[PDB]
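Trainee: Have a look at this one before I ask anything.
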Amino acid sequence: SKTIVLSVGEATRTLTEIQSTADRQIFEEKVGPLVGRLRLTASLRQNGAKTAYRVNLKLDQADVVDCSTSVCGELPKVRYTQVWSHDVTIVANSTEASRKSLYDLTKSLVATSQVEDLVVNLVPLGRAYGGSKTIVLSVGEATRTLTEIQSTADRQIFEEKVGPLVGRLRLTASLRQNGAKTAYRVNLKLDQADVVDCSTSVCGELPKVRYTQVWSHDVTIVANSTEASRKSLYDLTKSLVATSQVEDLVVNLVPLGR
Amino acid sequence: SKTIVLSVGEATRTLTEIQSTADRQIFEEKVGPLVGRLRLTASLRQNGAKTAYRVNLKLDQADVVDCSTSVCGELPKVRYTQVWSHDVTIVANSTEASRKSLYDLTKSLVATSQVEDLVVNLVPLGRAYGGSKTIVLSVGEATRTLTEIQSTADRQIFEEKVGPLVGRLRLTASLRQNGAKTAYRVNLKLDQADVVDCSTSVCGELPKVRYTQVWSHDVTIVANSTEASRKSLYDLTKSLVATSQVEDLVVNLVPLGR
Amino acid sequence: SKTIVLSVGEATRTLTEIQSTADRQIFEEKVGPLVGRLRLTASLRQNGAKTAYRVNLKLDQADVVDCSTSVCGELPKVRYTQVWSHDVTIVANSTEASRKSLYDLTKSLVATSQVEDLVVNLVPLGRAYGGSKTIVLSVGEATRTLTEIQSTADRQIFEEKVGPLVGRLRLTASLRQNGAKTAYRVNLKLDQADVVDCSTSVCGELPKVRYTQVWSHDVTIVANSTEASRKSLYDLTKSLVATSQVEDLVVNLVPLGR
């Protein structure tokens, strides 16, 4: 049918489509047992007065185990599930260079070594290399350095420092553990506001923001995980954003599946 | 009349006196339009039972724009104002080296590259160069390194670590935004307590503080500013503290203007 | 009688026993005046249903001053007292390598240069050397690096990052000042949980913790101390943990004094 190919190096994991509703669009891998497989619940909406879209991905990953060899008479069974959701907000009258920049920053956010250690080894964000706690988001040769402005007990807010003060980049990380200390909750969020000024056109006009576009994340990690269970969940989501189909889902609003 | 010269390099900006009351003393620049100019409302008091003075400067700066060329029939007008207040507290029975050291620390506080980025690019204080978040306040060849002891969501307290524990240098920076997110509020404050020990004179006497002398700051920065509007406000205040008249205003209590 | 030898370099300070109850065991140094001397109040218990022990050391130190040659007719007298308690919790069914590793980490916790500046110069913990704020607890050639996970206004929690997420090292430092700003209170605490994985024996078994063994600290430092008064209290406690008698008090529960 319609497939997405997630290259995790030389191993390619092909998800095939099992559902096509008007908005929801469920993919699933077909290799292995039937009880625990990959899942990709894509979506698209336009809520309100037709002015803002809402992309919504959700990459589940179940850790199935089958030990009928050891104990006689059992079947394969799912231990836990670890998800990595996305919540993109795109306003309808945007510039295509603003939708491309929001994709290129989040593709480089996931591909850095500070978000990798945040979901694998639970290390918080920011490494001080001669100065403040900074994150570097390379968009090729252009590097956009975000310095930390606030670190309370829950939140950890990063922000770029160049340009005007009214519209700047953001990175609101946090980390929780809800329930009986059994599952964590990583929560990244990158705000990009588009600022414009026309003081060469209209006198007395200071810069102001016209719209904002977000890209949230919501990672769920159970506490007694395997390390290669969290490492493979990161490597699939890093390879999901790097595809050419999630690029067109954000830039041109084309649904997934080729 | 009576002038102060604030050299910002080779460009010298001379403010002339427009008011002289018993305590208040207003200066103003005379070059340019008549609606928005520099302002410097110096003051001096002795509150309470005549034991402590209170120096109080306030360097205003308005950004005037005139575009009668663009739209026909308008007059010059100011958009915003950005101030940099001071609040020096001097106790009357001080040592002359106590008042000189308080001036020599604040003259080197404003002249550093960390307070410059705090008002221009809104970067918080302290850069960790192999260790803790530190600020170096050199007074020539003597460098006084203040290490950060507490970073709350509102305050950011620095303190020196060499010497006794009863009296040490302090630096409680802050950053707010009051109202509808339109104006910031930077707030530095440097406490210097005079400690003395008499153990070579009287036995069993541990060190203790005599008095404290404060040099606070209160910078008001509007959010939609120009970068050269925030840079020139800092570079005028850096050149104001480095003059010989604000030295004698703190050390010898001579009012401004010669 | 029964002695403990604390080498503070080449000078050895020998404390002799002055009390031996069923649990409490008080030592005291015998040189100098009779009003202020070293004091070491060891103890051992097993509270509850005989499942966990509780070691409790307390190294007092009083600063005695005698200036009868200054003022005619006074006697020696103590100004202040600086203590360093310990509170070790050992569960009875432990492994001997678990009790040895807990002693080897605390012996290396006290011997580092970051805890020395915490009690002498009141500098907080953690120095960022290319990355985040880390503490290195070397056990010889094995180095166990704990990275900071939370810096509240009171607490400062460190944690190791390798291995599973369910049981890791901990270091919750704190710093208070109770009363009329006269005395500080340093409080270190190292948690070590024993985690086991039975996946090679029982299928579908994720790692879990068996027990926890703590080693708290409680340093009391008065604010008007001498520097060599706080330096000698640290250098005695560093020389107390490194002895062979406090090793056997934690590993083999042998009481102090040979």
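Each position is counted from 1, following the chain as shown.
Just so it is clear, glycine is given a Cβ too, placed from its N, Cα and C backbone atoms.
The RNA binding site annotation in Swiss-Prot covers A:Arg170, A:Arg176, A:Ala183, A:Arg185, A:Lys189, A:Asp191, A:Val214, A:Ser216, A:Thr220. According to Swiss-Prot, the mutagenesis experiment A:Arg170 to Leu (Swiss-Prot position 40) carries the annotation: Loss of translational repressor activity. Quoted from Swiss-Prot, the note attached to the mutagenesis of A:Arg176 to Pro, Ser or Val (Swiss-Prot position 46) states: Loss of translational repressor activity. In Swiss-Prot, a published mutagenesis experiment is listed as A:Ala183 to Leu or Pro (Swiss-Prot position 53), annotated Loss of translational repressor activity.
What's the neighbourhood like for these features in this structure?
Mentor: Shown in sequence order, A:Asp87, A:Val88, A:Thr89, A:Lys189, A:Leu190, A:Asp191, A:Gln192 are the residues of the chain, 6+ apart in sequence, with a C-beta less than 8 angstroms from the C-beta of A:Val214 (RNA binding site).
When other Cβ atoms within 10 Å of the Cβ of A:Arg170 (mutagenesis position) are tallied across all protein chains shown, the result is 18.
A 10 Å cutoff on Cβ-Cβ distances gives A:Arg176 (mutagenesis position) a total of 11 other Cβ atoms nearby, all chains included. Mapped onto three states, the DSSP output places A:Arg176 (mutagenesis position) in strand.
Around the Cβ of A:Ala183 (mutagenesis position), 18 further Cβ atoms fall within 10 Å across all displayed protein chains. DSSP classifies A:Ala183 (mutagenesis position) as strand under the three-state reduction.
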Trainee: Counting every protein chain present, what is the number of Cβ atoms, excluding its own, within 10 Å of the Cβ of A:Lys189 (RNA binding site)?
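Mentor: Total other Cβ atoms inside 10 Å, all chains included: 17.
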Trainee: Return only the integer: C-alpha distance in Å from A:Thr220 (RNA binding site) to A:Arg176 (mutagenesis position).
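Mentor: Their Cα atoms are separated by 10 Å.
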Trainee: Please work out the number of neighbouring Cβ atoms within 10 Å of the Cβ of A:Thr220 (RNA binding site), leaving out its own Cβ.
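Mentor: Excluding its own Cβ, the number within 10 Å is 18.
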Trainee: Pop the Cα-Cα gap between A:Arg176 (mutagenesis position) and A:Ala183 (mutagenesis position) into the table, whole Å please.
Mentor: 9
Trainee: Whole-number answer please: how many Å between the C-alpha atoms of A:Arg170 (mutagenesis position) and A:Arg176 (mutagenesis position)?
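Mentor: Here the two Cα atoms lie 20 Å apart.
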